[PDB]
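Peer 1: Submitted below is the structure of interest, expressed as structure tokens.
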Amino acid sequence: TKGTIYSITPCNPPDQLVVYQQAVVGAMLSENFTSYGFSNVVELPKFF
Amino acid sequence: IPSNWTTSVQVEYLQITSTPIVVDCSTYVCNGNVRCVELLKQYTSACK
Ligand SMILES: *[C@@H]1O[C@H](CO)[C@@H](O[C@@H]2O[C@H](CO)[C@@H](O)[C@H](O)[C@H]2NC(C)=O)[C@H](O)[C@H]1NC(C)=O
Ligand SMILES: *[C@@H]1O[C@H](CO)[C@@H](O)[C@H](O)[C@H]1NC(C)=O
Ligand SMILES: *[C@@H]1O[C@H](CO)[C@@H](O)[C@H](O)[C@H]1NC(C)=O
């Protein structure tokens, strides 16, 4: 119709998580959001 | 016997490290189809 264009991002990109002493702790993500019950999402270079 | 010398410089190069790569089995092959994931579910013995 007009000329606008749209990208198609995938729904669920893989997330990197960490475990220690047989429990999960911390998580490397892509979105500035607290997906799990973690109380803080420290923005860091190249990742959250 | 040798008398007073002159200086020179020689250059060498050594490989020291390789950029590591990591892969997600289920993303790579399934590509997000739940039924594909379920057919794969019986092969977790393999791709682990
Ligand atoms: C992570 O932090 C959250 C809150 O910051 C902890 O949550 C409490 O967990 C219990 C057990 O499920 C719930 O009954 C409470 O309602 C939760 N509180 C809130 C505010 O959601 C959680 O236990 C922490 N977990 C770890 C592993 O640190
Ligand atoms: C990330 O989330 C925090 C949470 O308060 C917010 O203050 C900040 O503006 C957000 N940044 C981006 C780039 O979304
Ligand atoms: C070596 O020594 C002699 C005498 O001191 C001098 O004439 C000559 O230039 C020197 N050579 C070098 C390469 O320094």
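We're sticking with Swiss-Prot numbering for chain A, so the shown stretch reads 487-534, in order.
Cβ atoms here come from the backbone N, Cα and C positions, even for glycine.
From Swiss-Prot, for reference:
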- A:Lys488 to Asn: In strain: Isolate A162 (VARIANT)
- A:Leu530 to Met: In strain: Isolate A162 (VARIANT)
Peer 1: Taking the Cα atoms as reference points, how far is A:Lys488 (variant position) from A:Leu530 (variant position) in Å?
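Peer 2: Rounded to the nearest whole number, the Cα-Cα distance is 39 Å.
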Peer 1: Same-chain residues six or more away whose CB lies under 8 A from the CB of A:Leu530 (variant position)?
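Peer 2: The answer is none.
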Peer 1: Quick one: give me the count of other CB atoms within 10 A of the CB of A:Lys488 (variant position).
Peer 2: 4
